[PDB]
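First up is the structure itself, then whatever we jot down about it.
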Amino acid sequence: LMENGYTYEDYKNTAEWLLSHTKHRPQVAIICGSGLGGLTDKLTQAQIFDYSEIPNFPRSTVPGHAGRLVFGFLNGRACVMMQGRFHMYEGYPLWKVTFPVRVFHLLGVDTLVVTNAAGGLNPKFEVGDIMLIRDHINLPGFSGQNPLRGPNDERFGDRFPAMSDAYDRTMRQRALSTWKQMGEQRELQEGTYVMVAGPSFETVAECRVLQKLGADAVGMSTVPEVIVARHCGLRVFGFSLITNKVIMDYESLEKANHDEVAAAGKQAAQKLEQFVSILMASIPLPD
Amino acid sequence: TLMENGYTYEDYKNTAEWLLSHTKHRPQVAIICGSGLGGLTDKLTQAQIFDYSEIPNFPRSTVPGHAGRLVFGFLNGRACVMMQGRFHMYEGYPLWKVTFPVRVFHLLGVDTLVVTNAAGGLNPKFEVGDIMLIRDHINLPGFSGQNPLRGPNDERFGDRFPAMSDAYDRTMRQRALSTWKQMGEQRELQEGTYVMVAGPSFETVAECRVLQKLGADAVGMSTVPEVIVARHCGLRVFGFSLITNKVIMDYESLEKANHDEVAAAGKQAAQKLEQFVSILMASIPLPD
Amino acid sequence: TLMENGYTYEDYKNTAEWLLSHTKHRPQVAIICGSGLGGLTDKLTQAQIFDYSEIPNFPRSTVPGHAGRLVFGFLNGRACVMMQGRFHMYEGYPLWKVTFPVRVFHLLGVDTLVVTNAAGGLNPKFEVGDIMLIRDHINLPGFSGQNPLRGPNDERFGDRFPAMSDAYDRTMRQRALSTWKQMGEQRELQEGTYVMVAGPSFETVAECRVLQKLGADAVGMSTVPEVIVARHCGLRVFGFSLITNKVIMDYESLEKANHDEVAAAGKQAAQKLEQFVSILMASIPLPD
Ligand SMILES: Nc1nc2c(CN3C[C@H](CO)[C@@H](O)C3)c[nH]c2c(=O)[nH]1
Ligand SMILES: Nc1nc2c(CN3C[C@H](CO)[C@@H](O)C3)c[nH]c2c(=O)[nH]1
Ligand SMILES: Nc1nc2c(CN3C[C@H](CO)[C@@H](O)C3)c[nH]c2c(=O)[nH]1
C-alpha cells in the first residue's frame, strides 16, 4: 500500500508534546510561504520551537523558509504560525508535507490560513498584488498524488470528502469589504490557484495550458494542506502574493527566477502583516 | 529502483488454476461491479461465491458498497464471472494490484470484460439515474506515469505498445444502443467520454470546469486501468457508468458530492441495470 | 521515504572519467537518437562504439529500435557523442535514471544537447515524414511530480528552481529556418510544441483531442526530462521530432497507432534526416 507512514498515535504524540511544552492554545494556524516569514514578527508573547525539536516533524529545505513553529497572539487571536513549509519537490511525500495540519487539528485549531508566493497567470494581475484564493486545481491530485491516498482514518474524517466548498465564503466576503481599510491603489484580487509540482518553472506553452484551464495563479504548494484541513473539518482561508508574471510569449527575454520571488516578498512584508492582522478580527470566535 | 509489476506470470497462473480447481464454472464474460452496483449478481443462476480473502494473491475491497466477493454463474444463460466490488488506487493499491483480476480472467478463458461504475455527471444533459455507454476515456493518471503497463512488458499477455483508440467495442455499442428499445424506458441511452481522476476527494468547481473543457461527460476514480490491461491482453471491452450525481459547477450551490448519495442512487437504479446487462449478454459473441 | 536521485555526484564523475580514459574523442555536442533514428550514427567518422552494458552506471535500452550504444566520432567535422537508443519512464526507469547520461555529458565537456524523437502528429497540417523543430514542450508528468530534479538539489550541477521558458535555443531555431528557406525547399520546416505523455499505451481519440486543445502539435513519451536536466546544468538545447504517424482523431477510422509504422518512418526519412542534421550541426556555435 502507498499509504500514510504516520499512525494516529504519531500525530497524537506530537500534539501532546507541543501541549506539554507550551501554555498557548491556538485557535488559528497560519502557514507562511516563500519570503512571507515576517508575518511572525507582530506576534505578542511569542514562543518559538525549531522544527528539529518537535517529534515527527519534517525538516525545511528551501531558502526564505526558516523551519520554525511559533505560538502567540496576533491582534488578540491565539495563533500558531509555520515559519516555512514543506514541498513535494524537495522529495517529501504528501503525507509528510501535510503532517502539521493534522497536528494542529489535534491541538484544537479550527481555522487554517494558508499563504504562498505564486506566479501571475491572469494578465490583469500585477507584481505585488494579493489574490484571495477562491478555489484550486490540484493537478497532482488528478494523477494520484493526494495526501489522503491509503487507508482512511475515521478519527480525522470521511473516506470521500467534498472540496467544492473548500475556501470559506464568509471570510472571503469580509476580506473584500475590509480591503477599504488599507486605502491601496490596487484592489484585492480573487481567483483560482493551480498547484504544479516543480521545482523547474513553467514553459510558455505550459503557462498557456494553465490559463486555458482557468487558473489565475500558479505555485508549488498549499493545495495538499487545504485538502487535509478540509478532511478534518478546518475552516480554510487562503491567499497568494503575486511575485512575478509568468512568461507567456516567445519574444520576452525575462525569466522566472527565485531572487525576484524573494525580492517581491521583502517589498510586500508591510502590506501582508497589516492584511493578516486585520483578517484575524474577521475570523469567527469558537463554539 | 525499477517500478514494475510485483506479480510474476506464475502468480496470475496460480490464482487462475486455484479458481478452476474449486469451481466447475468456466466463464466467458467477466463483469466488474462498481459503487452501489453489487446487485448486478442477484440474477445469476447456479451461483458460486468466493470471498476475495480466500483467493490466493487477490487484494481486499476496503470501500463501503463493495462486498469483496467473486461470483461465478449464468446471466441469461451466459457463463459469467462477476467482481462484486473492485479496487481503487485511492485505497493505496498500485495499478498493478488494482488490475490483478483482469489478467486472472484472461488466464481462466474470459474473452469479454464488462466494466461498470458509478460516475459524476459533467455533461448537463445527463440526469441522476442515467446510464452512459462509455464511448471512450481520458486517462489523466496515465499521462503522468500511472499506467498499469509500466515496467517490463510480458509478451505472454501482450504488446509493449498497445493501441487504445478502439478500446470500447464499436459493435456491442451499436447493438446496445439499438437494443435499448427493448426496455421501454423514458430516458434514452446516453453515450460519452469517461475521465478518471485518482481521488479520493471530490472535485472543486474549478476542477469540474477543467474536466468539462477537456470534453469529459462523466468522472470517476476507477475502470480505466482495468480497460487498459484488458485491451493489452486481447479482451473485448464494453463499459457503462451510472450517473449518480451532477458534479457541482458553481460556487453558490449548497449541494455536495457524497458517498451516501452515490450508494443510494446505485440501489435505486438496481432493477434497471440488471435488466440492461441481461439483454446485453445476448449481443456478446461466442468464440469460433 | 524521501524521493531522491539515487546517484551521487561521484557516480557521474566515475562514468565520465571512465569514458575520458577509453576514448580520445572530446565531444562538444551530444545527440540522443530516438525510435528508428539510430541510423543517424552511420555518417560519423573515426567512430568508436561502447555498448551501454560496458559503461559504469549506464542503464539499458529495452525497446526495439534502440540499439543501446554510445558512439563517439566526427559528424560533419564536429566532435560528437551519440546515444543510439535512449531510456523511457514506461520501461520502469525513474527519471533520474532516464536522464543520467545528460550529466555525464556535461562532465565530459559537452556544451550542446540535441534531442531527437519519433512523435505522433496532433496538428493536422503535419504529414508523416515531416521533421518538426521543437520550439517548446508541455511536461504533463512534471505537473504531477514526475520531474527528474525532484529531491535535494546538487548546486554542483545547477540551481534549485531553473527556468524553462527559454529551453529550446531561439538562435539555432532562427538559423535552421533561414537555412531551409535559403535552400529553396518545397516542403517547409514544421515548428511546434511537443507534449510528453508517460505511455506505454497509445492515446484514445478523446485523449488526442485533449492534447490538441492544450496547444500541442506532437506527442511522445520521452525527451522532456533530458531537456530539463540539460538546462539545469547549463547545456544549450535543440530538439526535433520525426512525425511518424498521425494520431487517430475520430471514431470512424480503422487505423491504429503501432510500433512497426514508427520504424518504417525512420528508414524512409533517412536522407531528409541526414540533410537536416547537417544544417543543424552547422548552426551550433563553437566554444570560446
Ligand atoms: N510554479 C510556479 N511557482 C511559483 C512561485 C511559488 N514558489 C516560490 C518558490 C520558487 O521561488 C517555489 O516554492 C514555488 C512563485 N512564482 C512562481 C511561478 O512562476 N511558478
Ligand atoms: N471523481 C468522482 N467520482 C465519482 C464517483 C465514483 N466513485 C464513487 C466513490 C465515491 O462515492 C469512489 O469510488 C468514486 C461517483 N460520483 C463521483 C464524482 O462526483 N466524482
Ligand atoms: N505517445 C505517443 N508516442 C508516440 C511515438 C514516440 N515513441 C515511439 C515508441 C512507440 O512506437 C514509444 O517510445 C513512443 C511515436 N508515435 C507516437 C504516438 O502516436 N503517441
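Here, residue 1 is simply the first one shown, and the rest follow in order.
Structure method, as recorded: X-ray crystallography, 2.3 Å.
Heads up, the Cβ atoms here are built off N, Cα and C, so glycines get one too.
If you look up Swiss-Prot, you'll see B:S35, B:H66, B:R86, B:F87, B:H88, B:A118, B:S222 marked as phosphate binding site. The purine D-ribonucleoside binding site annotation in Swiss-Prot covers B:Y90, B:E203, B:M221, B:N245, B:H259 and is backed by experimental evidence. As a published mutagenesis entry, B:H66 to W (Swiss-Prot position 64) appears in Swiss-Prot alongside the note: Reduces catalytic activity towards inosine. B:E203 to A or Q (Swiss-Prot position 201) appears in Swiss-Prot as a mutagenesis experiment; the accompanying note says: Severe loss of catalytic activity. According to Swiss-Prot, the mutagenesis experiment B:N245 to D (Swiss-Prot position 243) carries this note: Reduces catalytic activity towards inosine, hypoxanthine, guanosine and guanine. Increases catalytic activity towards adenosine and adenine. The annotation that Swiss-Prot gives for the mutagenesis experiment B:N245 to A (Swiss-Prot position 243) reads: Reduces catalytic activity. Here the residue is the original one, while Swiss-Prot reports the published mutagenesis B:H259 to W (Swiss-Prot position 257) with the comment Reduces catalytic activity towards inosine.
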Rank aside, I only need the closest one: which of the recorded positions B:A118, B:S222, B:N245 has its C-alpha nearest to that of B:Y90 (purine D-ribonucleoside binding site)?
B:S222
Cα distance, B:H66 (mutagenesis position) to B:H259 (mutagenesis position), nearest Å?
12
Those recorded positions, B:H66, B:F87, B:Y90, B:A118, B:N245: which ones have a Cβ sitting under 6 Å from ligand 2?
B:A118, B:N245
Take the recorded positions B:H66, B:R86, B:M221, B:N245 and keep those with a Cβ under 8 Å from any chain A Cβ; what remains?
none
How far is it from B:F87 (phosphate binding site) to B:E203 (mutagenesis position), counting Cα to Cα, in Å?
20
What are the non-local neighbours of B:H88 (phosphate binding site), defined as same-chain residues 6+ apart in sequence with CB under 8 A from its CB?
B:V63, B:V98, B:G199, B:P200, B:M221, B:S222
Three states by DSSP: which one describes B:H259 (mutagenesis position)?
helix
For B:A118 (phosphate binding site), the one of B:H66, B:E203, B:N245 that lies nearest, given that the mutagenesis positions are compared by Cα:
B:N245
Run a quick check on B:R86, B:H88, B:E203, B:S222, B:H259: which of these recorded positions have any Cβ-Cβ distance to chain C under 8 Å?
none
Name, in the order they occur in the sequence, the residues of the same chain whose CB lies under 8 A from the CB of B:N245 (mutagenesis position) and which sit 6 or more residues away.
B:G120, B:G121, B:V128, B:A257, B:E261, B:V262, B:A265
What other residues of this chain sit with their CB within 8 A of the center of the CB atoms of B:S35, B:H66, B:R86, B:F87, B:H88, B:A118, B:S222, the recorded phosphate site?
B:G34, B:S61, B:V63, B:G85, B:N117, B:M221
Return the member of B:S35, B:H66, B:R86 nearest to B:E203 (mutagenesis position) in space, with distance defined Cα to Cα and candidates limited to these recorded positions.
B:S35
In Å, how long is the longest CA to CA span across B:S35, B:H66, B:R86, B:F87, B:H88, B:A118, B:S222, which the record gives as the phosphate binders?
14
I want to verify one value. Collapsing DSSP to three states, which class is B:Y90 (purine D-ribonucleoside binding site)?
helix
DSSP-derived structure type at B:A118 (phosphate binding site), helix or strand or else coil:
strand
List every residue in the same chain as B:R86 (phosphate binding site), at least 6 positions away in sequence, whose Cβ is under 8 Å from its Cβ.
B:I32, B:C33, B:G34, B:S61, B:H66, B:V98, B:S222, B:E226
